[PDB]
Amino acid sequence: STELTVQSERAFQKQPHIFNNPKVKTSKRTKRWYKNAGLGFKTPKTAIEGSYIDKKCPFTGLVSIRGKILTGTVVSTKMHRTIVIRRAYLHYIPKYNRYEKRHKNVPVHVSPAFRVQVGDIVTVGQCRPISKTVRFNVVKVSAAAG
Amino acid sequence: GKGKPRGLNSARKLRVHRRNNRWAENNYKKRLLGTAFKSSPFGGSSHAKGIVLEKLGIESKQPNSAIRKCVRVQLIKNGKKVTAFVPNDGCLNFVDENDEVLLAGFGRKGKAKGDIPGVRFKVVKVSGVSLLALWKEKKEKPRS
Amino acid sequence: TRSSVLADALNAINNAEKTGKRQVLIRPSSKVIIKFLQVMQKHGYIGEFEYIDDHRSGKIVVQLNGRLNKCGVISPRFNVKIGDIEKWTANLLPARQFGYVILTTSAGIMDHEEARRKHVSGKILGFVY
Amino acid sequence: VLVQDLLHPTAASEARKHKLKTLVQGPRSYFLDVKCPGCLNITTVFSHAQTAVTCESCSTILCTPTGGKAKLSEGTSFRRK
Amino acid sequence: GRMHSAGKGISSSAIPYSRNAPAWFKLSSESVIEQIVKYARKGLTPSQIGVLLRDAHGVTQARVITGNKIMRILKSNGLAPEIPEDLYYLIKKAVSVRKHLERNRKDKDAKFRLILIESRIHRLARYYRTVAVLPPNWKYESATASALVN
RNA sequence: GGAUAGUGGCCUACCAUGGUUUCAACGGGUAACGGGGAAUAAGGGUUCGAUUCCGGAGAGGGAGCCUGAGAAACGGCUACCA
RNA sequence: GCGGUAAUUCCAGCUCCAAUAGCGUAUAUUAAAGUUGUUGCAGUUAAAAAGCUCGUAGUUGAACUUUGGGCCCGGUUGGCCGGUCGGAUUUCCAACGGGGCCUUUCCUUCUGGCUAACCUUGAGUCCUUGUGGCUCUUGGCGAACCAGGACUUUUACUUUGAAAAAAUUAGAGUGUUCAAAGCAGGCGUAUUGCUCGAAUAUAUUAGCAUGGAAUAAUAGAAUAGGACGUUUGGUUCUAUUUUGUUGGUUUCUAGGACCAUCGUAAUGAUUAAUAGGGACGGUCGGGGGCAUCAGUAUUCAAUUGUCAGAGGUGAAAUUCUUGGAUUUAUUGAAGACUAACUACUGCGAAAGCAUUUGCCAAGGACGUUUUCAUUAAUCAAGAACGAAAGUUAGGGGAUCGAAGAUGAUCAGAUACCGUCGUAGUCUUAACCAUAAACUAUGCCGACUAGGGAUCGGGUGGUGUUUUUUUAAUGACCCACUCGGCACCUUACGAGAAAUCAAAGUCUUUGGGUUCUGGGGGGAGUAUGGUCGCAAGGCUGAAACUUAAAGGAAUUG
């Protein structure tokens, strides 16, 4: 569950059209923009005080949350900024009248204002597809048993 | 008891077990490998036009004795040589060599009838008429 | 081992009433069993009965009276959409003027006539006639 | 039989049954109160005792553990409680 | 009946109909707690503590006389055993049978009983890692089997 | 960053080894276009659906592109192959 | 199945039967088919319980945590009701929960927006004497509805609603002349027109709003990093509104969060499953392994003693014999074996294991006012063991002994019978992985009927005996109990039946679950795969063929 420095790659990670004016004495140490996610969900305090960028985040970021809202547990965490959900559910069969246990996987974009690991029932909404698998951004988290 | 898993979630176990016990039904595997369109002499057809090669004396089974006056034909579409029965009385003499007859199944899906051994088929027409009409003298055959 | 104590208790009921005894003992219990037996009692298939709070399970001794043809469970506690309750009671009861299949409605354990009264349904537990 | 007070059975029928099939399941093991002839202290001794029972005074054995009920050593005074 | 046999026996122990007070007892609660802790610090296991308190002291059981059970009060007072004791006794039996195998190879029925004992250890230890008295991995291993018993 | 109508490994540089799977992945068959439905029907079902409608896909095989709001159009062009 | 000389089946005629402007045929899917089975099969013997356990997935899993309306009703305790020689009741009657009826029916709460209607009075006017009656609020009443919050364990389940294109389908209206159909049409005042219509149902999982909180899982608070809070500090941000306004700094309060103090508290751990795992006890058994020990027998050898046969067989012959064969005796060696005890007994997962003694570790059951507290049940892939025959090299190798030799018996005998004889038998190290591994009966569970013996453990007995004297047992007897291999009778039951205490508790059909069979051959063959030194194992069809293959039982 690792993090990084301020700037790492060959660009300078900032947000678009946010201009920390060097001439005026910035009493505050940044101009950190964010938004409210809606659907009753709360921006974490870590997001506002934080120092990541992640343009794909619903918080301090440029994508938006709409479409389906879902939950699920976390089975993989070994990517960079993405986890892998397992929406466990039951499938009916008409003929046998009996359920059958089934699952999918739906990898979502873990933002670095959210500390997740294996366990961690999360809640996560749809956010204008990010890469080939990931269409979902995590918005709320919770632990597993303790 | 009873064997089967009666569980309210056991349906994939139930359905796999059914799917794999279906093949012992003679007809589920017979369609689903594709065995009519593979190695039955016809390709799912009911009749096939054929060419007469030979006239065969197939002698009947045990509680009978008779020589059955069958014919040995070759398919057009596929090249198979196959026995065929020439039905009712005197209609062997209505067929000569290479008479492009029409073959049907025989009444039991593709097994024999009664006391011809091994034959599957029959002729219904010769070169474009019939055999009922020829046998009851109500049609005369064109000459090629 | 000990899968469904409803089929265990009804197993004893049916066996004793098959063989003509007049009462029965049942070792485990459950509040599912108590609500099964209150329904059988107030429809009138069972006389008195008595919880014995042996500290472990609570045995139950049932003063049967005859007048009972069969009890049973339906072992997956199947869901029942409220149209399919008649498909059930057709499938597994002997007529259309007696016999009670027993649901598990969210309004409680009831039988199918009370299910159509209170206009609610859910699983199925078993049946009695 | 067909009918019997399964709720209230006779004490003969009750005494002739196992520890568990009795209607309330309960023990048969009973504590004893033993004084040795040597000392005068009372010791509370399990009937089916599993250790070599001694007294805190005078270090003598009281009960040898065996198959079922514990075999007391010699004549020592015991009251069944 | 059993986990690993053809045996269907039922010898057991029936706690009497009493939540409390075989009233003729009349010793104490805290002093018999200190009795438990003294025998425990003498190097006794919870089961052996219980049977000695039964036999030589007439104690019914500690859950009755003092409210709560024995390994619980050990785990309170800080004399807690590290691995649970029934898992400990299973591992002890496993090293015994393993010693006997490495000194007597051709004893294959004893290798089968070894299979059953390693089975019990995996099942019970699986349970203890689920309810988190172990670390969640704990890595029970055949070569370090001597390390927990010696 | 380019490309695009626009998101997007769609592509490129760089940087991590990830992602899927005995709850059946990947690979094979098919006489596989799918769905609306059809047949047979006690109930539970089983087989079929090229076909009068919706959605798809193709204009001999395969790619490319002008025109145009819209086509990888073929009752358009160009290339090859048959 | 007819047809082999008088064919109720062929070929004709006569007569009839059925479907009828249609009838037959071929082939394929559907019903028949409870012959694919979830409802709903079957496995002792008909096809079919894996050799046996272990075990991951899957599937399943003991018990336990309280309920706002009333009208009618019945059921139990009960009191003023006791009449009857301690019972004998009615009902003016509370509630104890229980069955219908309309609804209490609600979302738990702040932040105030805003109050419908006021506790009224702000005084008397219109009008019947006036709390009749409004125009009105200054002291009250928010939920009749709004949005910034916090209620927040998530579901699986079920009720209701919106979607569930058109045709189709079910069906409502309608005389298309009936109708298959269509969406029409119908009435006048027919001369200057009126009008109904073209419904409804259904659709599913998946969603999406909504009520229900039983069932079924899931979270808490134990090594208190807990909630309460009016508390007491201290930290950090926080950043509105007033400072004319902007931007910066600081007083402030607000709002988080965190950390210690005292306070608040019944402070907090559900049973202990005739579930299971452990601990301890005295036992028990032909459980395994390694030693070690013994027995008689067979064969061989030496030493004798004696005289013509000795084997061997259905009767014989092969062979051995005056160089003493068989027997006798003495002694020794060699190997396997473990009889008499030997059973309707034990033990082990099974194959299997019977000499003593010792060690090595195990193990079932019993006893348990001990322990932990669901730690389980069943098992695809997977692994262990796995009789005997095999196979690879040893060391043994006596007896029996496939192949082989002969001698017999025979129409022939490369077969049974006789005499030998290698591999084997035995074992160490290594493969193999099969059997009628058969109780041809999966496994765990609960219930259903009489009995007497049995093994192991326990308990009781004014029981017996041993003797030295009662005591200590130990054995025996009586009665019970758990476990165990079986048994004997009946059928309530099951079955096609022989038969069965499980093969019962099944059409009146469902306790958890694993495999297996779907007519007979083909065929455990083909080929692909894996394992094996090899013999062969596990996986495993098709072509085509045939109306049977069969299963208990009756009579011959």
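Numbering of chain B is taken from Swiss-Prot, so the residues present carry the numbers 2-145, in order.
Method on record in the header is electron microscopy, 4.4 Å.
From the backbone N, Cα and C atoms, a Cβ is placed for every residue, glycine too.
Where Swiss-Prot documents B:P64 to A as a mutagenesis experiment, the accompanying text is: Lethal mutation. DSSP assigns B:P64 (mutagenesis position) to coil in the three-state reduction, placing it in neither a helix nor a strand.
For B:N65 to A, Swiss-Prot lists a mutagenesis experiment annotated as follows: Lethal mutation.
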Spatial neighbours, same chain, of B:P64 (mutagenesis position) - Cβ under 8 Å, 6+ residues apart: B:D116
Cβ atoms near B:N65 (mutagenesis position) (within 10 Å, other residues, all chains): 11
